[PDB]
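Novice: One structure is given below, represented as structure tokens, and several questions about it will come after.
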Amino acid sequence: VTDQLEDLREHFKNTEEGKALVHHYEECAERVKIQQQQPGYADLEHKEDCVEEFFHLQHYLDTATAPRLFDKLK
Amino acid sequence: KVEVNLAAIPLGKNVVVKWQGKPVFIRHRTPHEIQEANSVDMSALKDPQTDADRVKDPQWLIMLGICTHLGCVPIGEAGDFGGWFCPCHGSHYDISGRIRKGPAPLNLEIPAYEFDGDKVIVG
Amino acid sequence: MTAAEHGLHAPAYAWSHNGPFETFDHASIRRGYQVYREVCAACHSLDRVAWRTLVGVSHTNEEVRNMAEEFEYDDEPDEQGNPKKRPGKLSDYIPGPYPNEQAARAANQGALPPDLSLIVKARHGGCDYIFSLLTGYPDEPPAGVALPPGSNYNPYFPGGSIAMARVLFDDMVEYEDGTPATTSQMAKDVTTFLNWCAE
Amino acid sequence: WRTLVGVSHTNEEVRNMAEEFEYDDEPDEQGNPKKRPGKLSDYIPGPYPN
Amino acid sequence: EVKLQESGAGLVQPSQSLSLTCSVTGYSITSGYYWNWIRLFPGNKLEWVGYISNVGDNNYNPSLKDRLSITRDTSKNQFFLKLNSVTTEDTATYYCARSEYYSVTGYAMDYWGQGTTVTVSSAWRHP
Amino acid sequence: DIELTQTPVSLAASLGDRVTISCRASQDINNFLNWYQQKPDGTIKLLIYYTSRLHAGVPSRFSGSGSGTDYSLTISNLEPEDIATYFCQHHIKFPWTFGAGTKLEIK
Amino acid sequence: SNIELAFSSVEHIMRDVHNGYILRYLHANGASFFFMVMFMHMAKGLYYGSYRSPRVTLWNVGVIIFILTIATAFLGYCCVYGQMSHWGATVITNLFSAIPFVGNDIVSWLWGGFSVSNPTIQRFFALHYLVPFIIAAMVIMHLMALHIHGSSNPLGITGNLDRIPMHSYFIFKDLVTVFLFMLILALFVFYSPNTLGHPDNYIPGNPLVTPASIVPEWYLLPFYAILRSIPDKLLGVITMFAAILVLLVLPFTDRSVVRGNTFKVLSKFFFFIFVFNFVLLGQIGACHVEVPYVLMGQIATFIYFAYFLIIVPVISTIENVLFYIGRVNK
Ligand code: HEM
Ligand code: HEM
Ligand SMILES: O=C1C(O)=C([C@H]2CC[C@H](c3ccc(Cl)cc3)CC2)C(=O)c2ccccc21
Ligand code: FES
């Protein structure tokens, strides 16, 4: 059994706005790598991260992975 | 009187312990952090005090986690001063445990303590 | 407040009991107890719930008498003045995994696993937030978030750094009735069971 | 024990008596018992365990 | 941050007075710790000159005690050298520094001036 | 006036390896010994206080130690450029006293 | 009321005592409705200018009652001994340090030891028993004042020309609000029992660890706000208490010549700024000491006291003069 939720999160990541938003994070996840190889990074002090992205994604997921999810369940 | 295992405290770890019904704060201070504390303007300060008086060895910050406003217990590694924030009425404390922003009139109190081996007797 | 310190808002799943006319799903509660027994009991006390209280809700009189006696509570001293054990009675409170606060932390990198009996009320969102923290352990701590040694990431916890590692991994519980022992079905139940426990 | 001090004895005199007995004490870091001598803060222990 | 800024005549004619000044910013002369003078000799060796404290008590070196006068202006957050009767023997780069004090770790100069080089000489310069 | 033996009298080293200056007091100084650092442009910094303890910023690869009357200053690798003359002072009493130094160039 | 059994015993009342959960949810939700209804009662007194002679003493006493009801409900909270309880009880005990010199000792006394400990929850239980009889004692003088002058009217003119007897009109009228009251209270009690409480309170109090969401009771919030608004300890305390006392000047600063905002446009208007400020002030209490919230908090607080002390006597004096020139010849 493909997890009733995992499966539902998947299907929604792969709609229009899912694509649009998984990307937005990737663009950021890449940008992070780039900033990390650099010298004296550990003393950059204001190091970017992509939690703000991440959360914008789950919100889109949640908003759909919630009123739907529960009927797949027992 | 109580006694802490100083070795069991990583460099940059906040440790709380039960003494006299209050909490006692012990941070293991990094040298960058030690510098922040002692490189500051005692006129930008409400209850102005030299970090080196507040501490015996600068590597060890040791104080009663009672917010000198109306006596809550400040959240660690918090605030706008690399110290502590008190969620009760927003008093901000710095990395030497002293008052920067907020209603608190005073710097987080320093208990009596003696070092001994790596055991500090907080009484 | 940064959305990272707050934790992400758990969504409005549609529970069996939500609504003014809705009894719990007792079948669901029954499952959660197993999901409770096999999984989280390893670490978590449920001290304000008594064996008898299960009877008529999730189980039947013996069904709970059985569970009850699988544990040796303390019992009044013999004629000499020396201890003794004894099995449980229905009159008892489901024993914690640990003998005190310390061994609870020793067994968890110095974390104090919350007694669960009251969890669905001692948290905002509650049923949802319980479900979501349990089905919301994502694979990796988001680009840039640097996680301490022995701590996991969760968007639904505040500041993600949760001292509880993920614990739902499909099928690790053998659902006695015979339901998809998933993780979003292992979870939805212990939530409905933990709901009961606090209310 | 303390209640004796100043009445029948002197501070140490009662500190002495006090510590001749091992009261229960909060568990170590592992979660296992321990004894400890008494303090003046204590109540003079009964001969029997129950 | 804290910063120390040297300023003064570094070309003094013998039998006169060497007179430097160390202006600070990012901490105060009258909070805490110690306010020092230290000279770096031609032969690349360092010597402690003296100090004024945070409440202005003068621990001088006794090699130079009969000859100097550390002081301060508190309105201006700065401390002063005045080495009387200068000989070429005194020719060296000069450094101001703040020295902390702890009970445990004792003293340490952790904030140093940028340097001001003096040369005792009877040469003439346009004032 | 407690005098300190700086040694070796400035010995250079190879680009990729360690080194270890040392101090030796004319008296018992009780770990009250700091280590300083003079980059050729003149600037002098703090590196080590109370025999063994880093100052803010000085990279963890710096070490230093000692006790009684004899003290070290062990570096880990001389890259990228630790090129400076490393003085040492006692502060057990007054007046305090630096060493000779120990200039550090490439071999 | 022992600090151990305390938190549990309430769970006991919840899990075990027959109808005990109904006992708790009613006690607690009820305390809230008490406070709503009391604000609406105090509202009504502002709007129609009840506080106004001959009813001053009537008014004043209600200010004493309102004080005793906050004192009462606070203690009843400290008796659950959850998280919000132990820290609530720390701060209120600590308001007394604000008192010059002796202040710390008062607090120590008042604590019966080093911290909000056991001799504390036990006295907080005992004082919780005592005080409600004091309110009732006081409700009697309050009703005595009410009695010798009788109620006012939504017209702020004299009653003495068209009186009718409380039985059976108002007895029956009052019965309508009563049932309605119970209905909403039933609604909360059975369906929304904690839609009014803070989840931090199902957590056993812990003296070493304050939470990081310190929202206090709603009916209390607007004061929490005012308290916080002041970056000074002594002054902040004073200003919190002053937020309630100031209510006693209201019969002097009302400069008008008529009792009642009813025929009073400029008065109505600010009266609802006052209401609405007061609610905002409350919203400010819930949010973190973040920006612009602090500065918003500060401005409301100003608006608050300014309404009694400034707006009202001003407006009402103006409003006298509009009433003159707005008719007469010369
Ligand atoms: C149905 C299964 C389980 C559930 C629903 C559950 C639930 C929870 C909850 C609600 C918290 C509270 C954190 C918060 O909300 O602030 C928590 C924390 C914790 N849990 Fe679990 N748990 C489960 C299983 C386990 C297991 C199997 C272990 C270890 C073997 C464990 C160890 C811990 C520890 C050490 C903490 C402390 C985390 C902290 O202090 O932030 N739990 N758990
Ligand atoms: C235990 C709390 C209280 C009780 C039992 C109570 C009772 C009453 C009753 C029965 C009346 C007559 C019905 C009515 O006019 O509403 C009244 C009116 C009044 N109350 Fe109270 N009250 C309480 C709180 C307060 C407070 C807190 C205040 C002021 C701070 C206050 C001031 C007044 C005034 C001035 C009137 C006259 C209203 C008018 O002229 O119509 N009361 N109260
Ligand atoms: O820090 C506070 C705090 O300051 C109050 C406040 C609320 C208003 C109280 C109040 C006392 C007296 C009066 Cl007349 C009015 C309000 C004062 C304490 C709380 O209720 C509280 C509750 C739980 C945790 C922390 C806190
Ligand atoms: S108690 Fe810390 S801010 Fe008021």
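Shown for chain B, in order and in Swiss-Prot numbering: 93-215.
Quick reminder: no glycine exception, Cβ is built from N, Cα and C everywhere.
Feature annotation from Swiss-Prot assigns domain 'Rieske' to B:123-214. Recorded in Swiss-Prot as a mutagenesis result, B:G157 to D carries the remark: Loss of activity. Annotation of the mutagenesis experiment B:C159 to S in Swiss-Prot: Loss of activity. Per Swiss-Prot, the feature [2Fe-2S] cluster binding site maps to B:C159, B:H161, B:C178, B:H181; the stated evidence is experimental evidence. Annotation of the published mutagenesis B:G163 to D in Swiss-Prot: Partial loss of activity; the original residue is retained in the structure shown. According to Swiss-Prot, the mutagenesis experiment B:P166 to L carries this note: Partial loss of activity. Annotation of the mutagenesis experiment B:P179 to L in Swiss-Prot: Partial loss of activity. One mutagenesis experiment catalogued in Swiss-Prot, B:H184 to R, is accompanied by this note: No loss of activity. Where Swiss-Prot documents B:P195 to S as a mutagenesis experiment, the accompanying text is: No loss of activity.
So where do these features actually land, and what's packed around them?
Specialist: Secondary structure of the domain 'Rieske' (B:123-214) per DSSP (helix as H, G, I; strand as E, B; remaining residues coil): 11 helix, 25 strand, 56 coil.
Annotation for B:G157 (mutagenesis position): same-chain Cβ neighbours under 8 Å, separated by at least 6 residues, are B:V108, B:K114, B:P115, B:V116, B:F117, B:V165, B:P166, B:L200.
Within the same chain, the residues at least 6 positions away from B:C159 (mutagenesis position) whose Cβ sits under 8 Å from its Cβ are B:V165, B:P166, B:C178, B:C180, B:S183, B:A196, B:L200, listed in sequence order.
Note on B:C178 ([2Fe-2S] cluster binding site): other Cβ atoms within 10 Å of its Cβ, all shown chains, come to 31.
B:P179 (mutagenesis position): 21 other CB atoms within 10 A of its CB, across all protein chains.
Within 10 Å of the C-beta of B:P195 (mutagenesis position) there are 27 other C-beta atoms, taking all protein chains into account.
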Novice: Can you list, in sequence order, the residues of the same chain other than B:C159, B:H161, B:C178, B:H181 whose CB lies within 8 Å of the CB centroid of the [2Fe-2S] cluster site?
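Specialist: Neighbours found: B:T160, B:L162, B:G163, B:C164, B:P166, B:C180, B:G182, B:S183, B:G194, B:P195, B:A196.
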Novice: Checking the contact step here: among the mutagenesis positions B:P179, B:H184, B:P195, which have a Cα within 10 Å of the Cα of B:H161 ([2Fe-2S] cluster binding site)?
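Specialist: Near B:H161 ([2Fe-2S] cluster binding site) by Cα: B:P195.
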Novice: What is the total of other Cβ atoms whose distance to the Cβ of B:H184 (mutagenesis position) is within 10 Å?
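Specialist: So the Cβ neighbour count for B:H184 (mutagenesis position) comes to 21.
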Novice: Can you tell which of B:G163, B:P166 has the least company, meaning the fewest other C-beta atoms within 10 angstroms of its C-beta, among these mutagenesis positions?
Specialist: B:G163
Novice: Based on Cα coordinates, which of the following recorded positions are within 10 Å of B:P195 (mutagenesis position): B:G163, B:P179, B:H181, B:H184?
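Specialist: Close recorded positions: B:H181, B:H184.
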Novice: Are any of the recorded positions B:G157, B:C159, B:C178, B:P179, B:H184 near ligand 4, with a Cβ under 6 Å from it, and if so which?
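Specialist: B:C159, B:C178, in sequence order.
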Novice: C-alpha of B:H181 ([2Fe-2S] cluster binding site) to C-alpha of B:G163 (mutagenesis position): distance in Å?
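Specialist: Per the Cα atoms, B:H181 ([2Fe-2S] cluster binding site) and B:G163 (mutagenesis position) stand 10 Å apart.
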Novice: Measure the Cβ-based neighbour count of B:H181 ([2Fe-2S] cluster binding site), defined as the other Cβ atoms within 10 Å of its Cβ.
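Specialist: I get 23 for this one.
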